[PDB]
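**Student:** A single structure is presented below for examination.
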Amino acid sequence: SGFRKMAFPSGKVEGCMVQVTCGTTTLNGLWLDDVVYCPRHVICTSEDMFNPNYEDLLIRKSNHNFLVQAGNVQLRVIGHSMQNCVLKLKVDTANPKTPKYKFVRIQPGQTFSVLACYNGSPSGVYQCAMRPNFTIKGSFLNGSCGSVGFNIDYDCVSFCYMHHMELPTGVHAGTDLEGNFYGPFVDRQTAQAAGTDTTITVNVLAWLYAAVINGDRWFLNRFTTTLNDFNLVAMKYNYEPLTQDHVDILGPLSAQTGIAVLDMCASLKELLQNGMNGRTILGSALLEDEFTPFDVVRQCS
Amino acid sequence: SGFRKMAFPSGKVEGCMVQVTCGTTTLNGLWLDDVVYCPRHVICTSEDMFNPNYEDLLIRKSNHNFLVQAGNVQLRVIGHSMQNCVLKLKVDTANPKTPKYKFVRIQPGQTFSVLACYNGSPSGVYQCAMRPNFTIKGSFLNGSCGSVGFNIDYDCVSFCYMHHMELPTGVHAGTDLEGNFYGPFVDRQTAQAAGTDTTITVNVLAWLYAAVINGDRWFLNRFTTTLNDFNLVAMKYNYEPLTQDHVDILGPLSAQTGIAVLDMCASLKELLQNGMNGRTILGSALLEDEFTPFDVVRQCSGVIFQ
């Protein structure tokens, strides 16, 4: 029993965190085999941050300019290649603590753990959700650039995110492990607009199934609705339209509780129109959407 | 920028997690040096749990009856003892991944990170707080007994909690790493219940300091209430009694935000009576009491303009 926001054990990822130093700019790096992945703006100083020419800034840099440090040991760079917004640095040692990794790009609505690092040392770990506008409700202080987002499938660490820049609107922009940014963001410290943040419909429906499993069920009603009728209300409260693919994902959650997918939608519809009237679901008065259907299965099986 | 509930990196604790099997029972063990610590009920059957006599039951058990697995590798048991509700199993190999450690007994209200484990394998990590009634609102299932709670004091892992059982309300109870339970609980299959839970005062205060730092300040007001005046309102809405030493802990946050400790209490008093009216603080309709001032300082950093 109990429903908690849970991060994946960060241990495997911890053995990959190094401190990358280029002149005055120092950030975090991901040491996988003999390659150190870090945001390309490590070559840039507090000067270039407004409008930097990355392709021209790399020209005035050599292997001796980069100072990769694996804790106490000072690794030596033997090659530099800038792919998209990430800088790949080849080193002498092919990391002994390398886990069975893979690089994937997470879709909006999906979740991952973030291991926050400061000066190459892991600080903490928390669970994040990629918002539909491609932003993350995170916590990044000065020196967290290079921190990675990941998922764990038994022994395989799937890397999906790397922190690059702090959004002025409080939010946080970053790239996948191949250097491609999420959303309409670039690695320049300029006024960037995040956009409109819609509530993930399928993640709230998955969270409602977890409340039923935990005994909390004061929100259950006799009403029932169809896909087209429920979607009308979704476009009024900033919610995503539920497709047939979303219903197929909510399979094991519907079979475990017993409540049908179309019947649960009516319980959600009444809580948005009327409200919660001071009562709480799973220890919270707000509809939580940072929990994918796979996150609910992982914790209730 | 930003403010999230954050667990400690669990890496150093994952290297100590083992699977402990005694007869039919399987739970988690904490392998520190050449000793494995686990809940002593692993030696009981479901039948023994109705009225266990752990001393006599441990007399009938020997080293061969304890299968300790460090993943797929097996550790030979060369000794067994009992210290309160924890079973200590001596093994033929010291753990190479043993970090700097100490056993501490946290007070209620304090926080720690939990590494939930199933059959010796870590599944996830979350940030917990010891509730006033000595229970924790965690997320444990069958196979989680022996999952540990900890804090990381820069290089030293302070182990403070071991999971033993779950109560009828879905809340969890456990011991410290010395075997002493937290609360009036016992490792016995009998009727037990958590009791009356209250809201942590010093923790809700610190959370309001963190919201001011992160922009949110619509809940602030020109009111100013005294130490004993606020304590009268606190016992009405189920809150902890605020002491002078509790206010001294809120010192760096008061000096950083420039909001006196009694001024934040006055703003909190209005939030208890009037409410939030739908408007949220840090994206939360309820007041959060799982963040101690120490966790807020650690995340918000801050500068005191002396």
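We number chain A the way Swiss-Prot does; in order, the residues shown are 3264-3564.
Header says: X-ray crystallography, 2.4 Å.
Cβ atoms are placed via backbone N, Cα and C, with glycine included.
According to Swiss-Prot, the active site, for 3CL-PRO activity annotation covers A:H3304, on the basis of sequence analysis. The active site, nucleophile annotation in Swiss-Prot covers A:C3408. Quoting Swiss-Prot on the natural variant A:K3353 to R: In strain: Beta/B.1.351. As a natural variant entry, A:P3395 to H appears in Swiss-Prot alongside the note: In strain: Omicron/BA.1, Omicron/BA.2, Omicron/BA.2.12.1, Omicron/BA.2.75, Omicron/BA.4, Omicron/BA.5, Omicron/BQ.1.1, Omicron/XBB.1.5, Omicron/EG.5.1. Among the natural variants that Swiss-Prot reports, A:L3468 to V is described with the note: In strain: Zeta/P.2.
For each feature listed, report its degree of burial, its nearest neighbours and the pertinent distances within the displayed model.
**Tutor:** Taking all protein chains in view, 23 other C-beta atoms sit within 10 angstroms of the C-beta of A:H3304 (active site, for 3CL-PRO activity). Under the three-state DSSP scheme, A:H3304 (active site, for 3CL-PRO activity) falls in the helix class.
Within 10 Å of the C-beta of A:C3408 (active site, nucleophile) we count 23 further C-beta atoms, all protein chains included.
The C-beta environment of A:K3353 (variant position), restricted to residues of the same chain at least 6 apart in sequence and closer than 8 Å, consists of A:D3297, A:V3298, A:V3340, A:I3341, A:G3342, A:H3343, A:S3344.
Reduced to three states, the DSSP call for A:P3395 (variant position) is coil.
Around the Cβ of A:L3468 (variant position), the number of neighbouring Cβ atoms within 10 Å comes to 25.
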**Student:** Taking Cα atoms as reference points, which of the recorded positions A:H3304, A:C3408, A:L3468 is nearest to A:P3395 (variant position)?
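**Tutor:** Result for A:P3395 (variant position): the nearest of the recorded positions is A:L3468.
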**Student:** Need the DSSP three-state call for A:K3353 (variant position) to compare against my parser.
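**Tutor:** It is in a strand.
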**Student:** By the DSSP assignment reduced to helix, strand and coil, which category contains A:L3468 (variant position)?
**Tutor:** helix
**Student:** Which three-state DSSP class does A:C3408 (active site, nucleophile) fall into?
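**Tutor:** In three-state terms, A:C3408 (active site, nucleophile) counts as coil.
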**Student:** Tell me the Cβ neighbour count for A:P3395 (variant position), meaning other Cβ atoms within 10 Å of its Cβ, over all protein chains shown.
**Tutor:** 19
**Student:** Between the Cα atoms of A:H3304 (active site, for 3CL-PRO activity) and A:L3468 (variant position), what distance do you get, rounded to the nearest Å?
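**Tutor:** Between the alpha carbons of A:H3304 (active site, for 3CL-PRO activity) and A:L3468 (variant position) there are 40 Å.
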